There are 2 protein chains.
Amino acid sequence: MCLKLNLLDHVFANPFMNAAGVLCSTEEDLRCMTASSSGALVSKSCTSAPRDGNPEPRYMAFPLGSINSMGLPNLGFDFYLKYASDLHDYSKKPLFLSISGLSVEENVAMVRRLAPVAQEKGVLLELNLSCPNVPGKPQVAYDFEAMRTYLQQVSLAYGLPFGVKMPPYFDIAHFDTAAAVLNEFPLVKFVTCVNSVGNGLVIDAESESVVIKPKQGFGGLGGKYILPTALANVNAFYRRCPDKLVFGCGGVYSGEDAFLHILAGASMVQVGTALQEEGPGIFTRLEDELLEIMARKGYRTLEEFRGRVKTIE
Amino acid sequence: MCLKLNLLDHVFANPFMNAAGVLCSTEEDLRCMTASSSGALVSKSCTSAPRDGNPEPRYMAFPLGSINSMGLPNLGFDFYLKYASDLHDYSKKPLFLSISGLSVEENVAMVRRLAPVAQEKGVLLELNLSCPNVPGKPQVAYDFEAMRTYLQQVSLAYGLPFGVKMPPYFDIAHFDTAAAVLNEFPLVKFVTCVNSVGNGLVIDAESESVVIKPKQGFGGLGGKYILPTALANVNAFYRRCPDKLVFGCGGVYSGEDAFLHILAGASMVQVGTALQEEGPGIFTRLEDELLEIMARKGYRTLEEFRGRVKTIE
Ligand SMILES: Cc1cc2nc3c(=O)[nH]c(=O)nc-3n(C[C@H](O)[C@H](O)[C@H](O)COP(=O)(O)O)c2cc1C
Ligand SMILES: Cc1cc2nc3c(=O)[nH]c(=O)nc-3n(C[C@H](O)[C@H](O)[C@H](O)COP(=O)(O)O)c2cc1C
Ligand SMILES: Cc1ccc(CCc2c(C(=O)O)[nH]c(=O)[nH]c2=O)cc1
Ligand SMILES: Cc1ccc(CCc2c(C(=O)O)[nH]c(=O)[nH]c2=O)cc1
């Protein structure tokens, strides 16, 4: 039994990869993720220009998960593009490049440049629809007209299959609306659910203080707090986007957690907080654990159960 | 050292109360909450007509919290109004009555009738703005124009101080907008943050099945999953609504979790999942745990720390 799979015209040794932003920012990080047992990797979301990001401390983890307000620190698009074009060893595993411009125009400019590298090398695009707060307007994926604009413009400019990284939704009407938008774009071939649960607040009782510095301690939540949110969003989009793939992200610490993501509809399973905390060895454990649950159940392939979560009546 | 609060022209022995929907549906429930050491109680969110609610199973709990899609089962308004006007012993503690009409007109009809009982007996209204509204549209509090309509009409029809039960938000733009809507209504004297984290999905690995029957397993999340989200919302509203009280609700299992809520700005602190699981005994434990934290830190009253969460630099 091996967990090998094929999608988006690429072959993957297993469905696991990092979540964007974790262990993917520097050349060192990308080489480490490449040397790991993961089935693929994704680069840190990039802007046209390098960014320092927010002041530290900007990430903290606890037994139940993590909070971050990194501020999109990154080495800039030229760096990730050169990684994709010249440094990445595509014989080891596929590469996804995540883009998160501060405007539609910045995204268009990055994707025009990415396209010939995607054609030549097979790098895959994940377009990150979450961005820093701008007072007076919601994050793009929470503004459906802006989301439709971004996707129209990126689709025209890029002209090749790509995916989108989505924040979680919490309302069935929103799921219906969001999926309807994504279904207008045939080049959107995969949807990644979810980004961190926005603007949580962790407080330390002893010190009576928030635990990250930026945004008065408010940041996105990852980890065990978010698993049922992530599963709901994976399944909602899996149901609503039958001609697309869904990539699951959120709360994966174990092969069991991955199993639940795949039951819900996930093709690839991304690991964020648990990867940040445990390091890249986690990928061998997750593989072993997922194969062990499969063997106990008699499943030989992921296809056998992907999306097969049972409902009651 | 004491847990006493005075607010809304009422006196409370301590800040703890049940969350609406837990241990509050029947006369038996309400008498149980009254006999408990809670500082107050709130009645189950009601509609004009009694409702059976959704098919079972419709609530399930786990180590990290709960999921529910109860479907607003309740004994109807006339019952909760009679409890308030004739049966509740107000010398024991104060009562909140929660309403959750299915249209603005149904809420108006209920509040018009509640008003004389509120004035004469001192029952306090909590209007649930997670009331579903038109199917295919978002819940009312996620539709700011509907929220404004509901609050104009209830304000006119009731004419007395009341409070609102809010869903969590995840985007700073929504904190901004929601709080600005609330701040239009001077009779909204308290804001209860938060209702359940909407439309999560819990999946049982062994059975490969969702765990509740309604909504193909999707329901609202409560408990340990949602404490940082709850704390963020209490603090966001505390900071934005300086002329209103904030009540905290979400993830309280211990005196320490209550202490955090209060550092975030909570006046009263409600308890849902942990009360559902542990029963009314939890209130003595929470009181004891909170007084122990206060004594260690030399705090003699709640006011000494309410809203005093520190931020970094
Ligand atoms: C430190 C940190 C940096 C992150 N940066 C990004 C990013 O650059 N792009 C992105 O799409 N998501 C980013 N995320 C979100 C994750 O990819 C992921 O969606 C989220 O952490 C939830 O998954 P988890 O429960 O496995 O942590 C970041 C998360 C963390 C913790
Ligand atoms: C079984 C159940 C029923 C609920 N019914 C109501 C309701 O009728 N009205 C309401 O405002 N919130 C209701 N809620 C939400 C709770 O009041 C509370 O906001 C939510 O459970 C989060 O708090 P917790 O983490 O302590 O559970 C209900 C929650 C549960 C678990
Ligand atoms: C406040 C904020 C800043 C920047 C982003 C985009 C990058 C990003 C970040 C980040 O770099 O802060 N963290 C996440 O959890 N998800 C993300 O998508 C999202 C929100
Ligand atoms: C789908 C749906 C139906 C009815 C409501 C309002 C009552 C309510 C319920 C409920 O009765 O299902 N559960 C909660 O966690 N919070 C609530 O406010 C909320 C959602």
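Numbering, chain A: per Swiss-Prot, residues 2-314 in sequence.
Note that Cβ sites are derived from N, Cα and C of the backbone, with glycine treated the same way.
Within 10 Å of the C-beta of A:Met2 (variant position) we count 10 further C-beta atoms, all protein chains included. Here the residue is the original one, while Swiss-Prot reports the natural variant A:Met2 to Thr with the comment In allele DHOD3.
Summarising the annotation, Swiss-Prot assigns FMN binding site to A:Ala21, A:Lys45, A:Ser46, A:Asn129, A:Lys166, A:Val195, A:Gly224, A:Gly251, A:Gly252, A:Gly273, A:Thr274 and lists experimental evidence as the type of evidence. Sequence-distant neighbours of A:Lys45 (substrate binding site) (same chain, 6+ residues apart, CB-CB distance under 8 A): A:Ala21, A:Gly22, A:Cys25, A:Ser26, A:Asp30, A:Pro74, A:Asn75, A:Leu76, A:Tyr81, A:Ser99.
There are 24 other CB atoms within 10 A of the CB of A:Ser70 (substrate binding site), with all protein chains counted. The feature substrate binding site is assigned by Swiss-Prot to A:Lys45, A:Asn69, A:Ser70, A:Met71, A:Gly72, A:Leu73, A:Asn129, A:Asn134, A:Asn196, A:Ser197.
Every protein chain shown contributes to the tally, and the Cβ of A:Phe63 (variant position) ends up with 16 other Cβ atoms within 10 Å. Recorded in Swiss-Prot as a natural variant, A:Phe63 to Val carries the remark: In allele DHOD2.
Counting Cβ atoms from all protein chains shown, A:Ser86 (variant position) has 15 others lying within 10 Å of its own Cβ. According to DSSP, A:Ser86 (variant position) is assigned to a helical segment. Record note (Swiss-Prot), natural variant A:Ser86 to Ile: In alleles DHOD2 and DHOD3. The unchanged residue is displayed.
Sequence annotations record features per position, and here Swiss-Prot assigns active site, nucleophile to A:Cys132. Less than 8 angstroms from the CB of A:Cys132 (active site, nucleophile) sit A:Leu73, A:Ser101, A:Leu103, A:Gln140, A:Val141, each of them six or more residues away in the same chain.
Swiss-Prot lists A:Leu222 to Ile among its natural variants, and the accompanying note reads: In alleles DHOD2 and DHOD3. Of all Cβ atoms in the protein chains displayed, 30 besides its own lie within 10 Å of the Cβ of A:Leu222 (variant position). A strand conformation is recorded for A:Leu222 (variant position) in the three-state DSSP classification.
For the natural variant A:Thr285 to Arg, the note given in Swiss-Prot is In allele DHOD3. Within 10 Å of the Cβ of A:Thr285 (variant position) there are 14 other Cβ atoms, across all protein chains.
For the natural variant A:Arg301 to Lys, Swiss-Prot gives this note: In allele DHOD2. The structure shown keeps the original residue. Sequence-distant contacts (6 or more apart, same chain, Cβ under 8 Å) of A:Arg301 (variant position) comprise A:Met2, A:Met295.
Here is what falls inside 10 Å of the CA of A:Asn196 (substrate binding site) among the recorded positions A:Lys166, A:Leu222, A:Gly224, A:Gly252: A:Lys166, A:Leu222. Proximity to chain B, defined as a CB-CB distance below 8 A, holds for A:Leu222 out of the recorded positions A:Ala21, A:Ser46, A:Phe63, A:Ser70, A:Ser86, A:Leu222. The substrate-binding residues named in the record, A:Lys45, A:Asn69, A:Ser70, A:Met71, A:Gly72, A:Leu73, A:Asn129, A:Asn134, A:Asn196, A:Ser197, extend over a maximum Cα to Cα distance of 19 Å. The Cβ neighbour count for A:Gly72 (substrate binding site), using a 10 Å radius over every protein chain in view, is 16. Of all Cβ atoms in the protein chains displayed, 29 besides its own lie within 10 Å of the Cβ of A:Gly252 (FMN binding site). Checked against A:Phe63 (variant position), the binding-site residues A:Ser70, A:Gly72, A:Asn129, A:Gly224, A:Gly252 differ in C-alpha distance, with A:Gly224 being the nearest. Comparing A:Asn129 (substrate binding site) with A:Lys166 (FMN binding site), their Cα atoms are 5 Å apart once rounded.
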